Amino acid sequence: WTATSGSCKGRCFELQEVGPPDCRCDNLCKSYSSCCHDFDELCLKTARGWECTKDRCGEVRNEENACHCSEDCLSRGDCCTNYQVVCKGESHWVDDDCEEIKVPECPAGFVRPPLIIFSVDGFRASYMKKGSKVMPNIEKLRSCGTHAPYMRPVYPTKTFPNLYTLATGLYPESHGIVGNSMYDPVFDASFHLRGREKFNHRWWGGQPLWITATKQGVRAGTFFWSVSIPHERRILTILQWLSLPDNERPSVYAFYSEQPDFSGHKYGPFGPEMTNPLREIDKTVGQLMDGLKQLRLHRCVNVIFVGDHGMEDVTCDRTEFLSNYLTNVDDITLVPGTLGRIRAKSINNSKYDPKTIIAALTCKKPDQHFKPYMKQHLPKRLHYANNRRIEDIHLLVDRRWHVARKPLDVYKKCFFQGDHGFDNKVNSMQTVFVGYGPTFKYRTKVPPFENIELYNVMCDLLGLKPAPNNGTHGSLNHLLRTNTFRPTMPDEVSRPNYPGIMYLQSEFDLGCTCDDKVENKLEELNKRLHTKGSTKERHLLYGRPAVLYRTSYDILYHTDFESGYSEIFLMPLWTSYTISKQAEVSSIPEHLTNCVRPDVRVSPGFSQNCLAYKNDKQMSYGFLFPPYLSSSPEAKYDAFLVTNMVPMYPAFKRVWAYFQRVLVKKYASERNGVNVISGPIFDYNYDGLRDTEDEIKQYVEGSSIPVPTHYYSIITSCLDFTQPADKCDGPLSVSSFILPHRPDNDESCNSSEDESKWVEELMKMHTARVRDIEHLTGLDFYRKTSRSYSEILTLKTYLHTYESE
Ligand SMILES: *[C@@H]1O[C@H](CO)[C@@H](O[C@@H]2O[C@H](CO)[C@@H](O[C@@H]3O[C@H](CO[C@H]4O[C@H](CO)[C@@H](O)[C@H](O[C@H]5O[C@H](CO)[C@@H](O)[C@H](O)[C@@H]5O[C@H]5O[C@H](CO)[C@@H](O)[C@H](O)[C@@H]5O)[C@@H]4O)[C@@H](O)[C@H](O[C@H]4O[C@H](CO)[C@@H](O)[C@H](O)[C@@H]4O[C@H]4O[C@H](CO)[C@@H](O)[C@H](O)[C@@H]4O)[C@@H]3O)[C@H](O)[C@H]2NC(C)=O)[C@H](O)[C@H]1NC(C)=O
Ligand SMILES: O=C(c1cc(OCC2CCOCC2)nc(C2CC2)c1)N1C[C@@H]2CN(C(=O)c3ccc4[nH]nnc4c3)C[C@H]2C1
Ligand SMILES: [Ca+2]
Ligand SMILES: [Cl-]
Ligand code: NA
Ligand SMILES: [Zn+2]
């Protein structure tokens, strides 16, 4: 109910709301069916169209017209965006050369340059190059302002998860919009694009930009436009808002376009019918810009041009049916399409089994086009698990395909030729970013970055303090001329011990053997300097990492590698070593195959033991610094110290062995030496954050030796590869991964072939940012380099994606 009986005269697109039932006149009333009777007549005028014509120049103001070409229009703030070009001989914004904007040039009374966020749905990143001949306004923004060749959305690359990530800097798992379609079991409700449920504030977590602004006394234009309000009216309304008196005028504005997404779904991303939606978007941009120029705001406002996701070629016949795998296909509810999510059709059913469903979906057909996962086993870079709204079972679907439950679902629902929602590393899903204005740089290209980082920047552009979010504040400082936020290195919380030789061999009773009793003062002061950290500048290139939580740990030095050994988790938190281009792969000598030696620097009570691995029929063990890469027969003994040991399932040891024996050396060859940091990760509650000791669900049997959920490595070298890793005078280059530590290899369908046919593809899949590894371990890397901190934050947010160009 509304008493939809009040009026809207002088209230057209009002700025604060009114309580039901007083009728509404804001840009969302339509969607609430709560506009006043006269809203259309007064607020949605159309008479005469949206441009001036020569014979309108001068005219008697006529309140009926959608826009005015009269004389008092400039001062009423309601001319058609082309008024000056047509009636005062001015030029369109796009025809003007660009001139660097060194300082804001704003009208008197503007306390700060406004921000205008112009967002475009489905605007695939390659559109910038491929549609360039027909988007001249967008092209001028891109080349005069600051731009990335593309910007990475979050997963799933759906509309609501992405628009609300842009608004909040949060992963969908934390903001709560985990799909365009969700079931919440605690609310017992569903959320869909169509319908009222999405209007209930209980779905939306985090604190979006417009709320952050309000709470700190920066006024916001209302970001959301009802779908019948056409584009030209949205632009005119923003331009009017911009004419309000100083005390009423918002500081931040949003425009949203449903194009090109709406068309991309019908015609595919490069369909002939796509040229027109693009021209249209360009023309709307020209109108905002010709309108800012009229108001002398075009060298004052910062404009952000940003997409939520891209678009891919998808058709009804590229659909895989779950009914071709599962016999019980009626006890399951599938959330379907470009990703799959499965729950039980009823929780009154005690016969519903995730394991057998997963197994029934694993590697069943030669060319299968989706892969099932338990959510905690999805790649950590998707950050897609820590929400009750995300179903335990998930299917990652290949680009260009759909998954559906039955065929009846597809023909009682080819409609479409495009879709999106796939893995966020996929090229066709990448989207756009352009920043133009006094606060952005002039004609500057920046590297690709993730859309989670933008909320921070929009907060800086407005002088706001960001609510806590998943961006890394400072990682996009290179986008900006000024306003920057000066980030600082977090303080180290635990400082290490440096233990010397304190224990005799016979104090150990670990059930470990080593064939090593084989026996010169010259080579002795030598081996001892290695244990004092003589070679430490070679293996520890960027400083030791900082432990950012409270705990007990020791630095251990060796000829070949250095480690931070945790007395709590009984293993190292990190192991650092450099492999130069020249270095040589040796084999594990036969005599030393089962060798594990006590560390006389570390007490029996803080040590693992071999007995437990023997007793544990599931669990075997590996080494963090690989014996294969020892610099000498003598140094190799160090690789076998029990303090270099970590627990590993036999299935995982195949992955790990291949990475250490083949791939390190290969990377050293291509990158001209690599520095490697490796270590264990514990995330039993899949929240993306380091577990405390009391959260560990699994131990090597009959011991306090905790089992990692994943193993990471960070592989750094010189960006200029003509310099070796250990003597780089400039920027660094990095790639990393976080491998799930799994007792089987059901994830790789080719895992019964040689490791050279599958291990590396798996690693690629589990590519990571150094920043993801920091969250997971509580460590802080790259503490001592010659680079600026800003540049290091950018490096820590890099993801190496292995897509082509
Ligand atoms: C990405 O960035 C985000 C944001 O920075 C990071 O998430 C933060 O991480 C913190 C650490 O996990 C977490 O802090 C906790 O908050 C608890 C209360 O928080 C409420 O208030 C805030 C502030 O305004 C609000 O944001 C929260 O909103 C969540 O919940 C509602 C649903 O109820 C959602 O609508 C909303 O979208 C959001 O959902 C998400 O968050 C929750 C976690 O709160 C998840 O469970 C969901 O899955 C969803 O993803 C909250 O309403 C606070 O009570 C916690 O305190 C406990 O632990 C500390 C240890 O310091 C201790 O002092 C206390 O004893 C306490 O323990 C007690 O509570 C336990 C739980 O009941 C109980 O088991 C014990 O026995 C005790 O009784 C804690 O400080 C913070 O909430 C989130 N923020 C957000 C927005 O998610 C995120 O980590 C980053 N991600 C990565 C990978 O880096
Ligand atoms: O008006 C907004 C809006 C705009 C915003 O913008 C947020 C700003 C945040 C700051 O950065 C830029 C965007 N945020 C939010 C929601 C998140 C709160 C909402 N809407 C209205 C549009 C209706 N719509 C569709 O019909 C549609 C479109 C594409 C599709 N593909 N497949 N099915 C689809 C269905 C997508 C909705 C987005
Ligand atoms: Ca955790
Ligand atoms: Cl969805
Ligand atoms: Na074992
Ligand atoms: Zn869409």
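Here chain A follows Swiss-Prot, giving residues 51-463, 468-573, 576-591, 617-886 in order.
Structure determined by X-ray crystallography, 2.1 Å.
Each Cβ is built from the backbone N, Cα and C atoms, and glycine gets one as well.
Swiss-Prot lists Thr209 with the feature active site, nucleophile. There are 21 other CB atoms within 10 A of the CB of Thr209 (mutagenesis position), with all protein chains counted.
DSSP assigns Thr209 (mutagenesis position) to a helical segment in the three-state reduction. Taken from Swiss-Prot, the feature 1-hexadecanoyl-sn-glycero-3-phosphate binding site applies to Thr209, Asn230, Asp311, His474.
Long-range Cβ contacts of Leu770 (Ca(2+) binding site) within its own chain (separation 6+, distance under 8 Å): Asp764, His856, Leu857. Taken from Swiss-Prot, the feature Ca(2+) binding site covers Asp764, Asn766, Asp768, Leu770, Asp772.
Non-local neighbours of the domain 'SMB 2' (98-142) in the same chain are 282-283, 285-286, 289-290, 292-293, 336-338, 340-341, 343-345; each lies 6+ residues outside the stretch with a CB under 8 Å from one of its CB atoms. Taken from Swiss-Prot, the feature domain 'SMB 2' applies to 98-142.
Recorded in Swiss-Prot as a mutagenesis result, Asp171 to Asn carries the remark: Abolishes lysophospholipase D activity. Long-range Cβ neighbours of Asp171 (mutagenesis position) (same chain, at least 6 residues apart, Cβ-Cβ under 8 Å): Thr209, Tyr306, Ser307, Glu308, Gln309, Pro310, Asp311, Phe312, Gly357, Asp358. In the three-state DSSP scheme, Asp171 (mutagenesis position) falls into the strand class.
Among the mutagenesis experiments that Swiss-Prot reports, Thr209 to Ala is described with the note: Abolishes lysophospholipase D activity.
Here Swiss-Prot describes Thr209 to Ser as a published mutagenesis experiment; the accompanying note says: 15% of wild-type lysophospholipase D activity.
All protein chains considered, the CB of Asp311 (mutagenesis position) has 22 other CB atoms within 10 Å. According to its DSSP assignment, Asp311 (mutagenesis position) is helical. Quoted from Swiss-Prot, the note on the mutagenesis of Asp311 to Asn is: Abolishes lysophospholipase D activity.
One mutagenesis experiment catalogued in Swiss-Prot, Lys430 to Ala, is accompanied by this note: Impaired secretion. No effect on lysophospholipase activity. DSSP classifies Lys430 (mutagenesis position) as helix under the three-state reduction. A sphere of 10 angstroms centred on the C-beta of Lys430 (mutagenesis position) encloses 28 other C-beta atoms.
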By Cα-Cα distance, the member of recorded positions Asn230, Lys430, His474 nearest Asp772 (Ca(2+) binding site): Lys430
Rounded inter-Cα distance in Å - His474 (1-hexadecanoyl-sn-glycero-3-phosphate binding site), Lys430 (mutagenesis position): 21
Distance in angstrom, CA of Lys463 to CA of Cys468, with 4 unmodelled residues intervening: 10
Cα-Cα distance maximum in Å, computed over every pair in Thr209, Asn230, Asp311, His474 that the record assigns to 1-hexadecanoyl-sn-glycero-3-phosphate: 14
Recorded positions whose CB lies under 6 angstroms from ligand 3, from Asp171, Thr209, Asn230, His474, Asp772: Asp772
Interval of 2 unresolved-in-model residues, reported as the Cα distance (Å) from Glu573 through to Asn576: 10
Sparsest Cβ surroundings (other CB atoms within 10 Å) among the binding-site residues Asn230, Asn766: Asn766
Recorded positions near ligand 6 among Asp311, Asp764, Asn766, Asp768, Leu770, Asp772 (Cβ under 6 Å): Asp311
